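Let me begin by presenting the structure, written as structure tokens, before commenting on it.
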Amino acid sequence: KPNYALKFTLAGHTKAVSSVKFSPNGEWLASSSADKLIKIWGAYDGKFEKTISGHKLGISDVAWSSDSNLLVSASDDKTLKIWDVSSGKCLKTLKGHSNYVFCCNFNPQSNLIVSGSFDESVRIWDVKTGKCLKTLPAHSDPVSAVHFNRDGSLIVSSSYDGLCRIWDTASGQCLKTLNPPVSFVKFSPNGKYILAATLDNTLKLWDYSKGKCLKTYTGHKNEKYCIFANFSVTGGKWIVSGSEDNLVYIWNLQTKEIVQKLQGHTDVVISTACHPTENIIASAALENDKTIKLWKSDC
Ligand SMILES: C[C@H](NC(=O)c1cccc(CNC2=NCCN2)c1)c1cccc(Cl)c1
């Protein structure tokens, strides 16, 4: 069992936090918020670094390029923005969605960005030109998550429509459809499994190749929000998620037992992230709290 303990509380957002993500090189945590801002914090000392601004409405997600130099953000202003982290400058505004942009990610090469929107579509964008390469008529309700697999050859998407779909990146064709709203999905680090959250207080681990559910994780509260969940791999092999009872939940991936619940937040824990090399979790909460917490474990 891990022993995550609170190390830092990061204050500065003035509305709900939406998404926190560690840079791939481990140096930084980026946060996005309903306050229209991205903030950058030191991953190991929690020290506030800078605010990145330019969206006209709140931000629901942020993601890093593989070299840790760029961010992309998804906003209620119906755009994504690509940012140079060092300069804080908006390099490109990605225009095309017809409703809020809710989720985003770079591919491993980081030449592409995938987005999902309240407009029910998934879009694939060229980072260099800032132009949309493909629009996938992916779902029949808002798209809650989008994620590339380990080499970027596949995209997984999820939606309030109750479906999780897997797409061939190069062609845009749907390869597989895996019905409560699906509120989050993500490939496992090796690309073989998909972790999927549904709004009936349940997470499930699916075998992509077999299209079969292998594990179910329960005990947390998730009936309303699209809460980020994670595979923790730096120490023990855990599943980590936020929860609507204001706690971070950690489960043993294989046995499905809850191994720790992290207390301290005073609103829904909407986002968790796991550090790429250290046993460090970042968590963030909605507008009664507005803070990010950094936790550390010895395993
Ligand atoms: C009402 C609810 N809204 C949210 O869950 C919400 C609001 C602000 C910030 C975030 C975290 N952003 C995020 N989670 C995954 C990718 N980006 C989530 C909702 C429910 C079902 C489907 C949808 Cl689309 C929306």
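Residues displayed in chain A correspond, in order, to Swiss-Prot positions 32-209, 214-334.
Looks like X-ray crystallography, 1.2 Å, at least that's what the header says.
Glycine is no exception: its Cβ is also placed from the backbone N, Cα and C atoms.
Taken straight from Swiss-Prot:
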MUTAGEN   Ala47 to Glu  Strongly reduced affinity for histone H3
MUTAGEN   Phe133 to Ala  Strongly reduced affinity for histone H3. Significant decrease in interaction with KMT2A
MUTAGEN   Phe149 to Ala  Significant decrease in interaction with KMT2A
MUTAGEN   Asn225 to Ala  Loss of interaction with RBBP5 and reduced ability to stimulate KMT2A methyltransferase activity in association with RBBP5 and ASH2L
MUTAGEN   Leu240 to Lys  Loss of interaction with RBBP5 and reduced ability to stimulate KMT2A methyltransferase activity in association with RBBP5 and ASH2L
MUTAGEN   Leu321 to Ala  Abolishes histone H3 binding
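Everything Swiss-Prot records as a feature, shown here on the structure.
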| residue | record | Cβ within 10 Å |
| --- | --- | --- |
| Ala47 | mutagenesis position | 20 |
| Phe133 | mutagenesis position | 24 |
| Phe149 | mutagenesis position | 19 |
| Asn225 | mutagenesis position | 10 |
| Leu240 | mutagenesis position | 19 |
| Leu321 | mutagenesis position | 22 |
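Taking the C-alpha atom of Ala47 (mutagenesis position) as reference, the shortest distance to any of the mutagenesis positions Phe133, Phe149, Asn225, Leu240, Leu321 belongs to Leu321. The model of this deposited entry stops at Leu209 and resumes at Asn214, leaving 4 residues out; those two Cα positions are 10 Å apart. Counting only the Cα atoms, the space from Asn225 (mutagenesis position) to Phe149 (mutagenesis position) is about 29 angstrom. Cα distances from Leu240 (mutagenesis position) to the mutagenesis positions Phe133, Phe149, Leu321 are smallest for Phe133. The distance from the Cα of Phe149 (mutagenesis position) to the Cα of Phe133 (mutagenesis position) comes to 7 Å. A separation of roughly 16 Å, to the nearest angstrom, links the Cα atoms of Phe133 (mutagenesis position) and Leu321 (mutagenesis position).
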